[PDB]
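Engineer: Please see the structure below; I have some questions.
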Amino acid sequence: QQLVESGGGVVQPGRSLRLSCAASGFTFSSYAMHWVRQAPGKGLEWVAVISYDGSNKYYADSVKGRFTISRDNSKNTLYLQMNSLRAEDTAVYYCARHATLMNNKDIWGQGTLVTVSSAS
Amino acid sequence: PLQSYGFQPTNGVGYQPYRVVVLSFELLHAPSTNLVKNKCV
Amino acid sequence: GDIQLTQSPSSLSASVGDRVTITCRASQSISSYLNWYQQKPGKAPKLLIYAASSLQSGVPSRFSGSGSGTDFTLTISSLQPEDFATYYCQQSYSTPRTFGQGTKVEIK
Amino acid sequence: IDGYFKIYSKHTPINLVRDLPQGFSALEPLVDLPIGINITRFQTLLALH
């Protein structure tokens, strides 16, 4: 039913910041989950998947920074660590789901700002 | 793989949810009247 | 390579009661795997059509999808004062998924 | 099988160094228990000190 996100903030470039997003209402477990990016004034750009029902991780090669994705399924939560930062990634992120002709499960988080800059 | 059903009371009578319970039975090696000896019984 | 999307027009300033056709074109032949979203700027993207030809709960038939292959169509009809927002198409054919650049329907 | 996982046993003298003789070993069912689970894999247990 509901998705909550870890806190965004201002991080210096080259660093790492683990992204937590917990589910509620129905589990993460039976589904997949995604991350997308929205820069201000820019379109929604897909980032990376997670696939718990086997195990596989796909990343966008457009932003191929080894932003690692894995689970905490028993907390219905998902972790993607912001690795190899660069300033144009300063944006808001969303926890996502795609209706793949079968489901209607597209549920979106509230959105938190990741900021990549040396100036706080 | 999976899909939901769509249930509302706006559905017709053919689209109403049934709570089907199925009972299944068996018989195995798994399981008082006084004993009668030499009587057709 | 990647699958390119082509969302046209990328904006359309509109009026009350219109019937706007927001087109999302595709670089490949995608079966029906395209969606549509409502986003007022700052909200969560509320899904509108799934599999490019099917409506959604809460969203009446003032929105209406069709198309297949390369050509996909957002059929907005009887344009309502709440429908003026920034919208999006969506592939799910391959990996990577890309989204359209958005189409802001806004009051003339 | 069939909700009953049954255990069998036997105890036999053997004078050979390791492997088995030519004799027949009859195993009675010990207990016939309601198990109802499919068991696809296992390992033995040990006693160490």
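Since chain B takes its numbers from Swiss-Prot, the residues it shows come out as 491-521, 530-539.
If you check the header, you will see the structure was determined by electron microscopy, 3.6 Å.
The backbone N, Cα and C atoms fix where each Cβ goes, and this holds for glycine too.
Per Swiss-Prot, mutagenesis B:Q493 to Y is noted as: Reduced host ACE2-binding affinity in vitro. A mutagenesis experiment is reported in Swiss-Prot for this position, B:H519 to P, and the note states: Increased resistance to human covalescent sera neutralization. The note that Swiss-Prot attaches to the natural variant B:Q493 to R is: In strain: Omicron/BA.1, Omicron/BA.2, Omicron/BA.2.12.1. A natural variant is reported in Swiss-Prot for this position, B:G496 to S, and the note states: In strain: Omicron/BA.1. According to Swiss-Prot, the naturally occurring change B:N501 to T is described as follows: In strain: 19B/501T. What Swiss-Prot notes for the natural variant B:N501 to Y is this: In strain: Alpha/B.1.1.7, Beta/B.1.351, Gamma/P.1, Theta/P.3, Mu/B.1.621, 19B/501Y, Omicron/BA.1, Omicron/BA.2, Omicron/BA.2.12.1, Omicron/BA.2.75, Omicron/BA.4, Omicron/BA.5, Omicron/BQ.1.1, Omicron/XBB.1.5, Omicron/EG.5.1; May enhance affinity to human ACE2 receptor. B:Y505 to H appears in Swiss-Prot as a natural variant; the accompanying note says: In strain: Omicron/BA.1, Omicron/BA.2, Omicron/BA.2.12.1, Omicron/BA.2.75, Omicron/BA.4, Omicron/BA.5, Omicron/BQ.1.1, Omicron/XBB.1.5, Omicron/EG.5.1.
Give me the local environment of each listed feature.
Structural biologist: Long-range Cβ neighbours of B:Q493 (mutagenesis position) (same chain, at least 6 residues apart, Cβ-Cβ under 8 Å): none.
All chains included, 8 other C-beta atoms sit within 10 angstroms of the C-beta of B:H519 (mutagenesis position).
Under the three-state DSSP scheme, B:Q493 (mutagenesis position) falls in the coil class.
Around the Cβ of B:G496 (variant position), 10 further Cβ atoms fall within 10 Å across all displayed protein chains.
Counting every protein chain shown, the number of other Cβ atoms lying within 10 Å of the Cβ of B:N501 (variant position) is 12.
B:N501 (variant position) falls outside any helix or strand according to DSSP and counts as coil.
Within 10 Å of the Cβ of B:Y505 (variant position) there are 11 other Cβ atoms, across all protein chains.
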Engineer: Taking only the Cα atoms, work out how far B:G496 (variant position) lies from B:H519 (mutagenesis position), in Å, as a whole number.
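Structural biologist: Cα-Cα distance, B:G496 (variant position) to B:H519 (mutagenesis position): 46 Å.
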Engineer: Cβ within less than 8 Å of a chain D Cβ is the test here; which of the recorded positions B:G496, B:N501, B:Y505, B:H519 meet it?
Structural biologist: B:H519
Engineer: Please report the distance from the Cα of B:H519 (mutagenesis position) to the Cα of B:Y505 (variant position), rounded to the nearest angstrom.
Structural biologist: 44
